[PDB]
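Engineer: Could you have a look at this structure, given as structure tokens, before my questions?
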Amino acid sequence: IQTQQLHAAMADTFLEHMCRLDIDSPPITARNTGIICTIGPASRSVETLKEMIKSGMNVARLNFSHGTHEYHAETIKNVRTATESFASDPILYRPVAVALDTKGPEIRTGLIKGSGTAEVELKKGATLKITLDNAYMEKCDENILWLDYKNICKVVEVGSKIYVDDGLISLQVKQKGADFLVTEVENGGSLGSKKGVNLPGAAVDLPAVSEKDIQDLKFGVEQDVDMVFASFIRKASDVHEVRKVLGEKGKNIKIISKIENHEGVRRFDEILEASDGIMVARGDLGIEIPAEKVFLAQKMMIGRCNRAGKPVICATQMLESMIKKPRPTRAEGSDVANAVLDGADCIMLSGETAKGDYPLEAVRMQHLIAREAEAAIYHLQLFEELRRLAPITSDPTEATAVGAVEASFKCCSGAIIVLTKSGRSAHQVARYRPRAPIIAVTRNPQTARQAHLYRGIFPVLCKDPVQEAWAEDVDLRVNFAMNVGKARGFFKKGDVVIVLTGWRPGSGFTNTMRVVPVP
Amino acid sequence: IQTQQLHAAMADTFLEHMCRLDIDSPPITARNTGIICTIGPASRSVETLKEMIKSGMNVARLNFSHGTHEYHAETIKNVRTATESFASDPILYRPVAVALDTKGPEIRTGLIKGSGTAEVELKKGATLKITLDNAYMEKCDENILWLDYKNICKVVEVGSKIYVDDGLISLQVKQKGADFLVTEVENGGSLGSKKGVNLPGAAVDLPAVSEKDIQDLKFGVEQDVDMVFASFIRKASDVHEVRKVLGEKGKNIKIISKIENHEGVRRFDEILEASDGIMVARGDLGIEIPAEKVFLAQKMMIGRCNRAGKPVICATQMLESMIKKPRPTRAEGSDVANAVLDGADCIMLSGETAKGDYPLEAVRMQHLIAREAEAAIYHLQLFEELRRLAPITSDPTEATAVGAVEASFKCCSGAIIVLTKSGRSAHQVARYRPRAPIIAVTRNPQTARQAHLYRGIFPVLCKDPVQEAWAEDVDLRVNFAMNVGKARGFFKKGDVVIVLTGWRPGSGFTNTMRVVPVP
Amino acid sequence: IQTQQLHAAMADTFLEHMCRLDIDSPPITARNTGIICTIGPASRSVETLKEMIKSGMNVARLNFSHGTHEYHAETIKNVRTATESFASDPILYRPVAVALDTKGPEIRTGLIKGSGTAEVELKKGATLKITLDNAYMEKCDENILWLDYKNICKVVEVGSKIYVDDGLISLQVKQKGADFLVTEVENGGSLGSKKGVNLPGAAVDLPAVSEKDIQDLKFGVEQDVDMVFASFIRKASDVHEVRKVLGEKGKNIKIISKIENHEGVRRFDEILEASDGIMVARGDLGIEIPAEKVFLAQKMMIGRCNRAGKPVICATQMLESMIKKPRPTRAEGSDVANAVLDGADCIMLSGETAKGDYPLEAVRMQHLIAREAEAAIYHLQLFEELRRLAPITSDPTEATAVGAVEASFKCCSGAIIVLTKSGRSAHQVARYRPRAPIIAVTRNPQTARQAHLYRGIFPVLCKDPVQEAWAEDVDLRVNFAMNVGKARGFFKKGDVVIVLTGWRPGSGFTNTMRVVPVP
Ligand SMILES: Cn1c2cc([S@@](C)=O)ccc2c2cnn(Cc3cccc(N)c3)c(=O)c21
Ligand SMILES: Cn1c2cc([S@@](C)=O)ccc2c2cnn(Cc3cccc(N)c3)c(=O)c21
Ligand SMILES: O=C([O-])C(=O)[O-]
Ligand SMILES: O=C([O-])C(=O)[O-]
Ligand SMILES: O=C([O-])C(=O)[O-]
Ligand SMILES: [Mg+2]
Ligand SMILES: [Mg+2]
Ligand SMILES: [Mg+2]
Ligand code: NA
Ligand code: NA
Ligand code: NA
């Protein structure tokens, strides 16, 4: 009871659970929450990517808001070289997924004075004209700002606020022309080139999937990516458009809808139904809606995804100060812990890994915090609530999964080992949020990579030949999981583990739960 | 959701659960609570015993407060003839247990005027001398009453109350002699022969196990009884004395301690620890302690037995009016239902089946009420509480049992089929109080009879030869349970059931839970 | 914590609450559940009625199924003489209500051989003709039975069951004529004169309010009765008919609807809405619907009445054996306790007080059991649930009432003293089920009598002249309650009590809650 916050785990009230949280109670070795890292100049070499995997990276995110297809194909090649450098030891091999994050309907400014490093000073109170004349697309300065959204004058009015560069620069429309705006700088600062622009409260009519997004999604299918993070999803038809673009060839690629505007929050239920998962894309979200309301949208979305059993990712500025510093702020440590306590399946790093000075430290910090927070979850009430908000069904696979999770709590198992082809049987267990790590054994490499979207799934890729007798092949895969758990420090000989298997080969036959000692 | 009170089952508060109880919601066919019937002149013929089994009798109770060993051996012979008359169809055969109920430390009066039918009228206010002179042991009348407790004057004082015949006649000691008492009749009535006497508040020093109880317990071992109901257990050493008398030859006979005095209630925890189960023996209990407090002692004992996972029986006057009438009173219908809602594993009939005019109707009524009450249990909160008050242990059999019960709730299974040698694996499931009936398949006849002590266990005695391959023998026994469930109307082809089995032959290896459709 | 089951009261689970119930934990002196006694030959003398009030009788029930208006007027006169014999001490005076119970749509048989004591033996298997020919209304025998329901042949068919005398005699229709039936005796026995007949499953078309019921309701208004118990209410329009008959002169008389048939249970919600309260009339109910389902209907109705804040009475055969015996059966003790644990505001005695040999003992037993059961209620969960199923409203009187109940739990108050004119402010407190007795001080005699319908209200009738300053008159009434509580052993000097008063004279102004020490 001294380890894994087990004294707090036994409290019969949430208040007593909080009172019992102990900084001297060590967590288990397993870290359940997936870590997604944005790849960029600080992290795209093979040598660095090997250290990133060792530090805890589970998913490499390619941001298609920047870079060419040649640049992204080279990043994907380096991710695969680094990942496969560990393949010779299947017991320790960690699958690594590749995620394509779309540019989507962004608004960007032009180049300052023709240079990429040049910057201009916008002073509070000063006038700033917004133009759509392409003659100034590379001649932006303190007096005139070009932007690429050709219909901007139709969606804003006098008094409208315009935010630039992560909402740090604020402008207010004072005069509106047919194809230009005259604004006053409210919050000033230094303006650089190609910065993001947000129009809160405006009904921006850019397509959810542009011609560029189509080329990028099709490139993703050609490159065999595991998932797409679709930017600025506002409604179910936007998700259906992405699904249509991926088509038959991309039918197994997971679609994660990014919620980053008010409409996405309002139409969340229909977006969730149509998507494979959700990303709480807090950067844009916190500019589109008041920054003080983002925690409400985050908790609502994580709650509804946990209720639906679909993966949810918490993203953006989680450890922001680590772009320049080797340790995070206290707010950043708290943010990562609370995202895990809320129920996030995955947490993400953006600039911290893409361009920062301490990418490895940032990955290691998310690993350390997530593991501490996982032990601090009040599983007593969470499991009780997940069970009650779960329908009574004649699905034998769901009854086996909940039976396995209940049994894992009763014996404080070292793991729940699950044999899975498509990943579904392992996802069914993860939906009940066990404390024990879920070792999902599969022979399907894509299933192993995609498993990282779910809290607690440790996918392991079995490379052994298939045994002719089904029972012997099941035993071989279960033995492979026992070896993985022992090697990774999850459990040891004599400990008790839960094992889930099916009665015949193929998908959808998981019906057997065994409680067995580790050999 | 219309059947088995499933609408009330889904309520998230106990008050809403009560509001949703529906008289038009039909229960399932299975009736989980064991029915124990006292055998006597109204029910000891083979023909009547066959009808008693068909009506729902699971255990035949032999009351050793009356009758000779020859009389009881003939009753046991008739119970076995009636039970085995159904053995030719194992699918429908219902095992029937034999219970020996000890006389224990009773106090009895003598014979009125030398006759067994003669009665005298005791009027309120009249004087009545209690004598210990054996010259009057067959000459009791309205002036002098002989009783067999030779030390009565040492344990009572002036003012002491003495109750006679189910506490219906009340006397108060007015004068005390060296070996006689002079009393005043408080509550009068007609006094018959050999009536029971209770001395509430007196420290009666009769032995827990008398020379007669020793002969009777040894006779029970010779007759192969399944369980003993030990009268007036006051402390753990009394249980150890019964255990010593049964000895090595009777080591598998279950000891149920009867709690019927204040000391038994005060020292309940130590009695429960030493016993195999408990009987709330309300007749004597309600005379030894104030009648208005019996429900407190009943609820406390049923609560502590459910918490400990030991069988508890509710007994005496449950359907008392049915000794003379074909329908029970409203209080009697309520009593049986509330004993089941409290958590009683078994309910009992005494005079209703032993000497009454409607034994079959009384058995049928307990069956009907118990089945209605079983559907009305608030399993949502009961299961949650049983799980929380259950220790985390490395016992794989307990983790499998709780996993099976959780899975049975998730798919509203038709049954939990359990293969068991000693009965333990089935008892482990019953302790979690599933709504689904537990079909316990065994080849051990004593295990099949003793299983009736636990709520929800339907023991079935497999008579098929053992198959040489363990897997084929397991499959044969599971198929036998599928046939029993279909034949008895518990489930049908295509329904989902939970199946619990072990990994090797023998006791203590239950570790596999399967969710399978009925063939 | 040793008294009033306070150790069990602190348990955080219902199972641990049961485990902690202690037969040695004394209850408080106050007994909260009202006791309603049916008056008859055993209890209608002034001398006996004085002993009945001293024993615990709170409401005298007049059964209009028997007796003339002259007989009932004399009973009411004797009840009032006995009640007012204690009026000279207002501190100890216990108000006593008068309830009129209607005959309603009953079916009765004729006289056997012209005598009231004559009986015939109906043997199982024998034929019995049911006639409607008035020539045989006083010539009933083993061959022919007259009954007063002229349309019986239109509502029954071949195979229909007919029950006679508390459902003890059962007949099955074998042949149906135009105005007679030929039946076979299923359950035989001795048939007397003018016995009640039930036709389960038949749509009996007798009026809810007959010409006799109209005369009886109008007589009730003339006699100043406090409440009416309306027999066989099946729908809301039946309640509206009773309300119309009582009219303007009887507008303050409470209407308690008796639920005693399947239609009454099915249309319960509309009946409850239209009524002032409900009676679970178990005698007829347990013949109209299967006896094994009555506990479901009882728990459903008590649950819905507690949820609605309307009084509910549990009635019939609660202590039935005490008609002939001085002590009840164990099922009867359990029935009374479980009715109180279920949430019944009142419990009732019928034959036990009307014609039995031990009326005073029966009243005393209900008092003793109810007080023990009141301490055993799990107030921790009950109060939590009542609060959650209570709407947020701008009614200041409801906020004051719930605040007072919360404060009473916090300081384990000796009482909640409430000043009330119409009774409403005291009813508002009782609806939250505090453990503390509610001392309702009123100057309205009818309000004092009607208060007995609600659990926990101890009405006290203030006879002091009104003080000219409102604050001094409030203080006088609060001091009167302090004197009542001290005299009746509810609390003593220095204890803490809760006091609820209003800001101005009149009804509907209760808004002040004070926590004060007893002077
Ligand atoms: C954050 N949190 C929870 C978290 C969980 S699992 C998701 O960790 C389970 C129940 C709960 C709960 C229940 N009640 N409250 C309210 C509350 C109760 C007592 C103390 C505090 N600080 C809050 C919560 O905040 C709360
Ligand atoms: C009888 N009973 C229970 C029975 C069960 S299972 C044993 O049927 C589970 C919880 C409970 C519970 C919880 N709270 N209360 C108190 C309560 C709450 C709401 C309404 C009422 N009438 C009582 C019970 O009496 C109670
Ligand atoms: O797109 C994102 O991830 C964001 O805006 O945070
Ligand atoms: O012995 C018993 O069963 C009793 O006293 O009820
Ligand atoms: O009318 C009644 O009270 C009954 O039937 O129980
Ligand atoms: Mg964004
Ligand atoms: Mg006894
Ligand atoms: Mg009636
Ligand atoms: Na468990
Ligand atoms: Na479940
Ligand atoms: Na409080």
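We number chain C the way Swiss-Prot does; in order, the residues shown are 13-531.
Even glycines carry a Cβ here, placed using N, Cα and C.
According to Swiss-Prot, the feature L-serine binding site maps to C:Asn70, C:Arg106, C:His464. Annotation source Swiss-Prot lists substrate binding site at C:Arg73, C:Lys270, C:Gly295, C:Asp296, C:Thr328, citing similarity to another entry. According to Swiss-Prot, the K(+) binding site annotation covers C:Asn75, C:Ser77, C:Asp113, C:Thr114, on the basis of experimental evidence. Among the mutagenesis entries in Swiss-Prot is C:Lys367 to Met, noted as: Abolishes both pyruvate kinase and protein kinase activities. Among the sequence features in Swiss-Prot, the mutagenesis site C:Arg399 to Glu is noted as follows: Impaired homotetramerization, leading to homodimerization and subsequent activation of the protein kinase activity. Record note (Swiss-Prot) on the mutagenesis of C:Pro403 to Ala: Significant reduction in hydroxylation and in PKM-mediated transcriptional activity of HIF1A; when associated with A-408. Listed in Swiss-Prot as a mutagenesis experiment, C:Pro408 to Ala is described as follows: Significant reduction in hydroxylation and in PKM-mediated transcriptional activity of HIF1A; when associated with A-403. Sequence annotations record features per position, and here Swiss-Prot assigns beta-D-fructose 1,6-bisphosphate binding site to C:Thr432, C:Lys433, C:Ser434, C:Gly435, C:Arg436, C:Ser437, C:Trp482, C:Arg489, C:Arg516, C:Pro517, C:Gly518, C:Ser519, C:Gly520, C:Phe521. The note that Swiss-Prot attaches to the published mutagenesis C:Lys433 to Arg is: Abolished acetylation by EP300. Abolished deacetylation by SIRT6. Swiss-Prot documents C:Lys433 to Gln as a published mutagenesis change and attaches the note Mimics acetylation, promoting homodimerization and activation of the protein kinase activity. Recorded in Swiss-Prot as a mutagenesis result, C:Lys433 to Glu carries the remark: Abolished interaction with phosphorylated CTNNB1. Impaired phosphorylation of histone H3. In Swiss-Prot, a mutagenesis experiment is listed as C:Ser437 to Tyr, annotated with the note Unable to bind FBP but still activated by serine. Mutagenesis annotation in Swiss-Prot: C:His464 to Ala, described as Abolishes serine binding and allosteric activation; the structure shown retains the original residue.
Describe the structural context of these features.
Structural biologist: Neighbour density for C:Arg106 (L-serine binding site): within 10 A of its CB lie 18 other CB atoms from the protein chains shown.
Sequence-distant contacts (6 or more apart, same chain, Cβ under 8 Å) of C:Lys270 (substrate binding site) comprise C:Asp113, C:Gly116, C:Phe241, C:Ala242, C:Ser243, C:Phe244, C:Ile245, C:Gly276, C:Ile290, C:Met291, C:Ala293. Secondary structure at C:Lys270 (substrate binding site), as computed by DSSP, is strand.
Classification of C:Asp113 (K(+) binding site) by DSSP places it within a strand.
Residues near C:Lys367 (mutagenesis position) in space but far in sequence (CB under 8 A, at least 6 apart, same chain), listed by position: C:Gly52, C:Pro53, C:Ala54, C:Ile335. In the three-state DSSP classification, C:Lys367 (mutagenesis position) falls within coil.
Of all Cβ atoms in the protein chains displayed, 12 besides its own lie within 10 Å of the Cβ of C:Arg399 (mutagenesis position).
Other Cβ atoms within 10 Å of the Cβ of C:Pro403 (mutagenesis position) number 6 in total over all chains. In the three-state DSSP scheme, C:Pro403 (mutagenesis position) falls into the coil class.
Sequence-distant neighbours of C:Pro408 (mutagenesis position) (same chain, 6+ residues apart, CB-CB distance under 8 A): C:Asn523.
In this structure, C:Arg516 (beta-D-fructose 1,6-bisphosphate binding site) belongs to neither helix nor strand by DSSP; it is coil. Annotation for C:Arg516 (beta-D-fructose 1,6-bisphosphate binding site): same-chain Cβ neighbours under 8 Å, separated by at least 6 residues, are C:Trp482.
The number of other CB atoms found within 10 A of the CB of C:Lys433 (mutagenesis position), across every protein chain shown, is 17.
Counting only same-chain residues at least 6 apart in sequence, those with a Cβ under 8 Å from the Cβ of C:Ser437 (mutagenesis position) are C:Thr409, C:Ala413, C:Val430, C:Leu431, C:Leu512, C:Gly514, C:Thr522.
Its Cβ placed at the centre, C:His464 (mutagenesis position) has 27 other Cβ atoms within 10 Å.
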Engineer: Could you tell me which of the binding-site residues C:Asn75, C:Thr114, C:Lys270, C:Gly295, C:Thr328, C:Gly518 sit with their CB under 8 A from some CB of chain B, listed in sequence order (or 'none')?
Structural biologist: C:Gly295, C:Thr328
Engineer: Nearest to C:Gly520 (beta-D-fructose 1,6-bisphosphate binding site) by Cα, among C:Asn75, C:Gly295, C:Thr328, C:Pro403, C:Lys433 (recorded positions)?
Structural biologist: C:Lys433
Engineer: On the three-state reduction of DSSP, what should I expect for C:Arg73 (substrate binding site)?
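Structural biologist: It is in a strand.
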Engineer: Going by C-alpha distance, which of the recorded positions C:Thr114, C:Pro403, C:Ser434, C:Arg436, C:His464 is nearest to C:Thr328 (substrate binding site)?
Structural biologist: C:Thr114
Engineer: Counting only residues 6+ away in sequence within the same chain, which have a CB under 8 Å from the CB of C:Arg436 (beta-D-fructose 1,6-bisphosphate binding site)?
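Structural biologist: Long-range Cβ contacts: C:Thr409, C:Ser519, C:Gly520.
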Engineer: Hey, for the K(+) site built from C:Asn75, C:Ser77, C:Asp113, C:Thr114, who else sits with CB inside 8 A of the CB center?
Structural biologist: C:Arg73, C:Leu74, C:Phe76, C:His78, C:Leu112, C:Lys115, C:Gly116, C:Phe241, C:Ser243
Engineer: Which of the three DSSP states, helix, strand or coil, fits C:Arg436 (beta-D-fructose 1,6-bisphosphate binding site)?
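Structural biologist: Going by the DSSP assignment, C:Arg436 (beta-D-fructose 1,6-bisphosphate binding site) falls within a helical segment, counted as helix.
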Engineer: Can you tell me the CA-to-CA distance separating C:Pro403 (mutagenesis position) and C:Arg73 (substrate binding site), as a whole number of Å?
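Structural biologist: Here the two Cα atoms lie 35 Å apart.
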Engineer: In the same chain, which residues outside the set C:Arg73, C:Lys270, C:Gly295, C:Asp296, C:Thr328 have their CB within 8 A of the centroid of the CB atoms that define the substrate site?
Structural biologist: C:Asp113, C:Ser243, C:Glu272, C:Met291, C:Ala293, C:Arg294, C:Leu297, C:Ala327, C:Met360, C:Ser362
Engineer: Of the binding-site residues C:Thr114, C:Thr432, C:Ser434, which one sits closest to C:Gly295 (substrate binding site) when you measure Cα to Cα?
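Structural biologist: Among C:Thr114, C:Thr432, C:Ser434, C:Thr114.
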Engineer: If I take the Cα of C:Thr114 (K(+) binding site) as reference, which of the recorded positions C:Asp296, C:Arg399, C:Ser434, C:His464, C:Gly518 has the closest Cα?
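Structural biologist: Nearest listed residue in space: C:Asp296.
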Engineer: Measuring CA to CA, name the entry from the recorded positions C:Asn70, C:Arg106, C:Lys433, C:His464 that ends up nearest C:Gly518 (beta-D-fructose 1,6-bisphosphate binding site).
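Structural biologist: Checking each of C:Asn70, C:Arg106, C:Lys433, C:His464 against C:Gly518 (beta-D-fructose 1,6-bisphosphate binding site), the shortest Cα distance is to C:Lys433.
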Engineer: Using C-alpha atoms only, work out the spacing between C:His464 (mutagenesis position) and C:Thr432 (beta-D-fructose 1,6-bisphosphate binding site) and round it to an integer in Å.
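Structural biologist: Rounded to the nearest whole number, the Cα-Cα distance is 14 Å.
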Engineer: Including all protein chains displayed, how many Cβ atoms other than that of C:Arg73 (substrate binding site) lie within 10 Å of its Cβ?
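Structural biologist: Neighbour count, Cβ to Cβ under the 10 Å cut-off: 26.
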Engineer: In whole Å, how far does the CA atom of C:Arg399 (mutagenesis position) lie from that of C:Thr432 (beta-D-fructose 1,6-bisphosphate binding site)?
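Structural biologist: Spelling it out, the Cα of C:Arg399 (mutagenesis position) and the Cα of C:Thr432 (beta-D-fructose 1,6-bisphosphate binding site) are 23 Å apart.
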